[PDB]
Amino acid sequence: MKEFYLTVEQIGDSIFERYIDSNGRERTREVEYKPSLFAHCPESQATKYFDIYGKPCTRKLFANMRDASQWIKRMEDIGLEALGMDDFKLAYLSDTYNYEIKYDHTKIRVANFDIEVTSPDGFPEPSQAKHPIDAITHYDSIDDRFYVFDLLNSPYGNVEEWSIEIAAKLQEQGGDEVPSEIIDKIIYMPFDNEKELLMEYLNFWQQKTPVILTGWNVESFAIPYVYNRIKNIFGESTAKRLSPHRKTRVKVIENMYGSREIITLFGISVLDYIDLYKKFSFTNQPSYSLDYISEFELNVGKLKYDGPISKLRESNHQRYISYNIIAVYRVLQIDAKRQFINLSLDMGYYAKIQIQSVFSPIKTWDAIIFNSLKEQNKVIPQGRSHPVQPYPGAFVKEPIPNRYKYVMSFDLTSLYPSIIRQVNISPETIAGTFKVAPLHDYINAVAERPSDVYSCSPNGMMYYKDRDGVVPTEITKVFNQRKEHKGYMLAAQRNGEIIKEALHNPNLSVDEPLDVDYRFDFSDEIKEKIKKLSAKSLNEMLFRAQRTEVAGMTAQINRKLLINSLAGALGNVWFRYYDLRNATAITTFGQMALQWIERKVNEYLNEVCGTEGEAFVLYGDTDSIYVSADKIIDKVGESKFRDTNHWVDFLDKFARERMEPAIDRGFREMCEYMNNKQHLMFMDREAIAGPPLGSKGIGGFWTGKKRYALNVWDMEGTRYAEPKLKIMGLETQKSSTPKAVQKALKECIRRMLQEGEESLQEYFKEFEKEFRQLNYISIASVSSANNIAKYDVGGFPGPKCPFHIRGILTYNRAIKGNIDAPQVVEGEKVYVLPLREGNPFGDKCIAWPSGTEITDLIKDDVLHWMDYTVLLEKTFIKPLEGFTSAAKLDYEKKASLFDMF
DNA sequence: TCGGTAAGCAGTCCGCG
DNA sequence: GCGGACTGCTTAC
Ligand SMILES: [Ca+2]
Ligand SMILES: [Ca+2]
Ligand SMILES: [Ca+2]
Ligand SMILES: [Ca+2]
């Protein structure tokens, strides 16, 4: 095979590399890499190296990396630019792997582990590491085995061995329901003492050294606890054996309010799954416990134990260890579904970076742009210091709050990257400036044509049209990857909807699901075959369709993120190619494009409808427009559509055959006006929305900017079997909103949009009546808890103390002097509940860590003093009042002249 | 929470005769 | 009461 890297480090004057050699085997080598940097030189000189602007450079080959680093200092000490890749291991991979890397994942050791540590005096701090490690479970992806390290003798209790037989039995037999499909993959190793447990673990680790290391909170807990514990018992040299090069750095992570501590293991790439999740999932959750995320992702039951976790190993060692194993499996199931390790490997080997650098868009694009320039013998600039300046963003239209009944939305494809491509925006493509007119003069096509030579943005910047810049060239490659996986996703979704329709009439037989590729639209034959399946086979197909869709969503949405980060990074002072001229050229172009096409759509529709100056575009945000289509439905007449699906088909065909052409002509003209390099403003129909035909539903409504709901029948070509609510910005979309209230508000919206006023009023009444019976956790608010210290005055709230922090302070006083009860952690999330005064907590609210029950000695007093009335008015009624004044409806039935006789 | 802007709403404080 | 200035948070793009 072609060789590929696994991990790379700089250590002193050596690069340390682990790699897969051409025979498929893992190897390590130390290289005395001799780096190269570049200095500008006079035109009259014999060279083949040029900086990105075409000025010649001379290569300076150094005896070692430290020399190169000292040269860089000396060049600043003089006041001259030191060009070229100053991260010497990126330089090493570009030289060592001068081709597109094909990797074989089956040869990369992905390890995912978790540990257990028993602790009578509260949360066991990884830097203290003063309590025994009594369980480790370590899954190895090359062996496909779960290795279980179990301490039977501790100062906190001696125990019997874990039983693999009791572990397999149902929880109803008294077992632990460890899933059948991993039972035969468990290699169980019990130990007499913690010393030997750790020595075997490190001996194991050295035979199977992880390349990728993941888990849940491995970076903030498991890894530092193991390192420090081994350090405390055996000394530092022994702990360092967690690194294959025997070097580790105790690095400090800063933020705006504090400094946590993590351990860097050289020659290993830590991708802690909690962070992979936060970056790539595109969710915001009320809690990031494993229990909680597992339930959300896999619908598996939470792992139940009685007593506190500090007594678990003592009360029920059997379950202790079983739950440790399942925890490890649960991350593997989440990854099987979401596929974030795959994505990370893909992204890492494409950029040619340390795999763990996928969390850094700046680092990823620095390496992509560098290798692209290097292959043309071009030399990247030095990074410079910049003060952080604010700059302008997108345009968002102010909507008239209202119900809106028939809506078609349109949206530009991958806007910021298409603008970059269309305009040719890149550091070295900058041709000059022209004298700007006010933006509206460009929107309304009255301003002077900015150039007849260069390609322009309405911020004043001009750009070369002869050749593509490195930024458009590289952004296009990744755009086309994104576009490919987006097709697999939409096809999987469309096929999803075909399986749902068929579930309405499932055949009575026994059979199995077809072996098909859900990434492609089902053929006529598969559609006939599906019509003859059992409900059980159809449901398995659906699950599979829905797993395929998720897989594509992961791979498409995060390529979208990566290319959109490039546009963003042009406005980050730590990016090598930072330039507000370019950042603002992108955003200002986007503002113009939205309002330009809004004007053209309105002109078009006023011409098709015979009117003058009537607004059809009701809203827009950044790159999208929503268009009222009432006047369009009305011109054929509500009464001539056979059913809902007939007017949707009508609007669809109108959107595709009348409006899309008109939009393209409108954008074609704007490209010509700005004299751009390539027309790439492709605005397709996104959503077609309305109430069910012959219903009293209102279809949709806007309350303000970034706050609306629509009843959608079709979305980017996916025709729903049942209409789908597209709710943006409203409280049903916020993680802060109690789960029970999110659900109730949604149903109220469903009834507004599909069924109308009377139904809304039916539901509201019942919710109000019954809501005192809801679980307290389903009706708590949630919030991030920052700077708890800033507002802590002797245990009482200081000035401007936010509500949720008052709740945390109340909590702290209530659990005073309990080493055992849960503390709220700075930076993490809490549940919040109002208290009726005058209660025994002495304040109007209480908060506790999200994802948990509140400790038992206060749960009764909280449940008893909970202020359900305040709670219903803040979270449910107030938002609902918002929606209904917007939609022109009443949530309570108002008196009329029709009673009482 | 280590790794772009625009803009909503909850809440504090405090004016508004 | 509710608006404005402000902080905190969380969403849409
Ligand atoms: Ca655990
Ligand atoms: Ca878009
Ligand atoms: Ca059937
Ligand atoms: Ca959009």
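Looking at the header, which is where the method is noted, we find X-ray crystallography, 2.3 Å.
A Cβ is built for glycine as well, from the same backbone N, Cα and C atoms used for every other residue.
Here is what Swiss-Prot records for this protein:
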| type | residues | note |
| --- | --- | --- |
| BINDING | A:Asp411, A:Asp623 | Mg(2+) 3 binding site |
| BINDING | A:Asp411, A:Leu412, A:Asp623 | Mg(2+) 4 binding site |
| BINDING | A:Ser414, A:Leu415, A:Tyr416, A:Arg482, A:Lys560 | substrate binding site |
| MUTAGEN | A:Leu415 to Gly or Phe | Increased misinsertion, increased mismatch extension and inefficient proofreading |
| MUTAGEN | A:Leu415 to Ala or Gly | Decreases base selectivity by several hundred fold |
| MUTAGEN | A:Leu561 to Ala | No effect on the ability to recognize damaged DNA. Increase in probability of nucleotide incorporation |
| MUTAGEN | A:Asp621 to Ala | Drastic decrease in the efficiency of incorporation of dGMP |
| MUTAGEN | A:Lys706 to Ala | Almost complete loss of polymerase activity |
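All features noted in Swiss-Prot, drawn onto the structure.
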| residue | record | DSSP class |
| --- | --- | --- |
| A:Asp411 | Mg(2+) 3 binding site | strand |
| A:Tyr416 | substrate binding site | helix |
| A:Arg482 | substrate binding site | helix |
| A:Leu561 | mutagenesis position | helix |
| A:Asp621 | mutagenesis position | strand |
| A:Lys706 | mutagenesis position | coil |
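Proximity to ligand 4 at the level of Cβ atoms, with a cut-off under 6 angstroms, picks out A:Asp411, A:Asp623 from the recorded positions A:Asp411, A:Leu415, A:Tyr416, A:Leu561, A:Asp623, A:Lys706.
When the C-alpha distances from A:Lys560 (substrate binding site) to the recorded positions A:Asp411, A:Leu412, A:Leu415, A:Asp621 are tabulated, the minimum falls on A:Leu415. Among the recorded positions A:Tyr416, A:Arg482, A:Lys560, A:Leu561, A:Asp621, A:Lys706, no residue has its Cβ under 6 Å from any atom of ligand 2.
Spatially close to A:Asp621 (mutagenesis position) yet at least six residues away along the chain are A:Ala394, A:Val396, A:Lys397, A:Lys705, A:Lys706, judged by Cβ distances under 8 angstroms. Take A:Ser414, A:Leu415, A:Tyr416, A:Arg482, A:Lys560, the residues named in the record as contacts for substrate: the widest Cα to Cα gap among them comes to 14 Å. You'll find the Cα of A:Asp411 (Mg(2+) 3 binding site) roughly 17 Å from the Cα of A:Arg482 (substrate binding site). A:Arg482 (substrate binding site) sits 10 Å from A:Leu561 (mutagenesis position), taking the Cα positions as reference. Surrounding the centroid of the Cβ atoms of A:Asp411, A:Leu412, A:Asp623, where the record places Mg(2+) 4, the chain contributes additional residues within 8 Å, namely A:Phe410, A:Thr413, A:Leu415, A:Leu594, A:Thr622, A:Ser624, A:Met683. Shown are the binding-site residues A:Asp411, A:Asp623; the one with the most C-beta atoms within 10 angstroms of its own C-beta is A:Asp623. Cβ-based neighbour count (10 Å, all protein chains) for A:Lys706 (mutagenesis position) stands at 13. Neighbours of the substrate site: apart from A:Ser414, A:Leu415, A:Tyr416, A:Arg482, A:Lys560, residues of the same chain with C-beta atoms within 8 angstroms of the site's C-beta centroid are A:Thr413, A:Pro417, A:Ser418, A:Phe479, A:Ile563, A:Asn564. Once Cβ contacts within 10 Å are tallied over all protein chains shown, the mutagenesis positions A:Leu415, A:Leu561 are led by A:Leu415.
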